[PDB]
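Quick notes on the structure that follows.
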Amino acid sequence: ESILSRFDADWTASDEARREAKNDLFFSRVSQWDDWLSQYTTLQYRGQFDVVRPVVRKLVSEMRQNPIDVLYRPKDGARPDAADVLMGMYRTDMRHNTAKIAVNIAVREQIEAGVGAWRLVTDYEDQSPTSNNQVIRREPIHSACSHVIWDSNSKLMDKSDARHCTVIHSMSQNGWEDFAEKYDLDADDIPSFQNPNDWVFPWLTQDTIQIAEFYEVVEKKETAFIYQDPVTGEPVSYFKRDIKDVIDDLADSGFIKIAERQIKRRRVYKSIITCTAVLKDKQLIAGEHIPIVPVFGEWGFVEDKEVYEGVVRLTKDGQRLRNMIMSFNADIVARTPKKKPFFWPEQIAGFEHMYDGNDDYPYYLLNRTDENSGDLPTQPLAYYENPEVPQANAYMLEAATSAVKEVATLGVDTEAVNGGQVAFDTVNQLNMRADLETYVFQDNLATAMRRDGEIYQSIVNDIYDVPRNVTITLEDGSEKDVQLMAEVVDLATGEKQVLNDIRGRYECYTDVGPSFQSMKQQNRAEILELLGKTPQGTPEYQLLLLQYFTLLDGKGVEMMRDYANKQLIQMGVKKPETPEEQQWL
Amino acid sequence: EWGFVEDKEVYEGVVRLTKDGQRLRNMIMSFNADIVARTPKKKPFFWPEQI
């Protein structure tokens, strides 16, 4: 019926699989264990080979330039009044390094095993509910070969669409784990799947009961500005729009509606899982967003199914033939086991006493006795053995050897310019950009001290009812400018749950890109290319302030800030913050 | 790239080289492949006078 839907959308997976289900194992079949099916009447000693790894390991050393510590952003709309506590914008993991290390085997690996992943905090865990930014991290999903594949059009980065609603990872007897945090269920959803064991079950694990989770179906929401034919019976109700100039003002012909996002009832029916049944009811997740970004790779392709192998397919050909070198001998080593010369020896068969090792020469009774017509030998000499001193393998294996080293190739050069950064590390900065919906988009945690003028304080706006006259500062007193004062203040509206299309805030997070932007940047890149390009002058050394001065240590960062420049300002400051500074008598 | 005798367009690449450079190396497998994987009784063959 029409219940099926996404099944076909998912079944094309098994239709796109064909042999990639079998041939995506092959990626590590060359890096792991045996020579598999091809050989007919295969030989002994089985499975230790290796020799592959360094290419897909040591070049990951080229991926470690990453750290890129960044803070303290310029722009207009963003007010750096709260910049003191704003530090949560830059790094959510700032209280642990384990998040930086956790890239581990997952993220670096697009070939040897499955790709990496990333998870932000599932909203509002009760841990540490105090102030702005609290995040830590978890493992990126296990490889699980190809049978975990993420496909709709296999194009977009980070959704903005409802697809790969499938979220699955394998488990064990205890692997059910934390899902019991509310209902406890039966612990068993019990879907039944079919995996390629090749039907005879030759091996150990008979386990069953494959379980998963989903979100919703196609999850399409359009704001959908609204006008329709009034009197004609109007079935199907309202459509949705692209270009507005036609429809601007109907006020003469049109009605007065004032309707904004009214649906509040069902649209698409898949429920959740299966061909033959479905069960669950009343499942919704918090507020609905998608700041969870599984990482993707990039290569342009030819046809149909989504496949891009690793960078190195070259391991097979040259490396077969070394095992061939040891094979042609290791088979015949028992067939040339250091054996006997002949025929003037009369030893033939003899007494058993003689296998004690024979360190005395005379041995046993040699004779020339034979029977024939006359004396002449027929070749009892030349044949013993002969080597062929293997020949053709010389430059065939020099070309195999010089070949299989092509896997190591990235940007062969000397030094300095024409960077050796990896094509896989240049799609890592779009993983810095992975999340589309961050923005300032939703602000609930972390935003400020108060919300909507602390939802009390705007009462000052009503205090305009006061008679007589409003005046400016007098009766100074000793307190004066100390912080946290409210008497004469002008503020209107409010701020909560961000705003509708209104600036005054902006995303402080990532400009990541080329090396342009400098706060103090290349000063900790020191002399690696030349050295300081700005000599000095008599007034001009007072402008070197921006060059050197950096960070941290203790509170000994004082450095002329609080004394010299106050009564008169000779050299200025970089972006004076100074809520209030100078007092005058 | 664009230009041609007719109006047909096959883009002009730098990778068009394949040809006989590689293929004879691919033909060499006719030499070895049948005399290695097969078992053509290569031995120190002597003294089967009869049977």
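Residue numbering for chain A follows Swiss-Prot, covering 9-593 in order.
This deposition comes from X-ray crystallography, 3.3 Å.
Quick reminder: no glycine exception, Cβ is built from N, Cα and C everywhere.
The annotation that Swiss-Prot gives for the mutagenesis experiment A:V64 to A, T or M reads: Overpackaging. Within 10 Å of the C-beta of A:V64 (mutagenesis position) we count 19 further C-beta atoms, all protein chains included.
In the three-state DSSP scheme, A:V303 (mutagenesis position) is classed as coil. For the published mutagenesis A:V303 to A, T, M or Y, Swiss-Prot gives the following note: Overpackaging.
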Cβ neighbours of A:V303 (mutagenesis position) where a neighbour is any other Cβ within 10 Å: 20
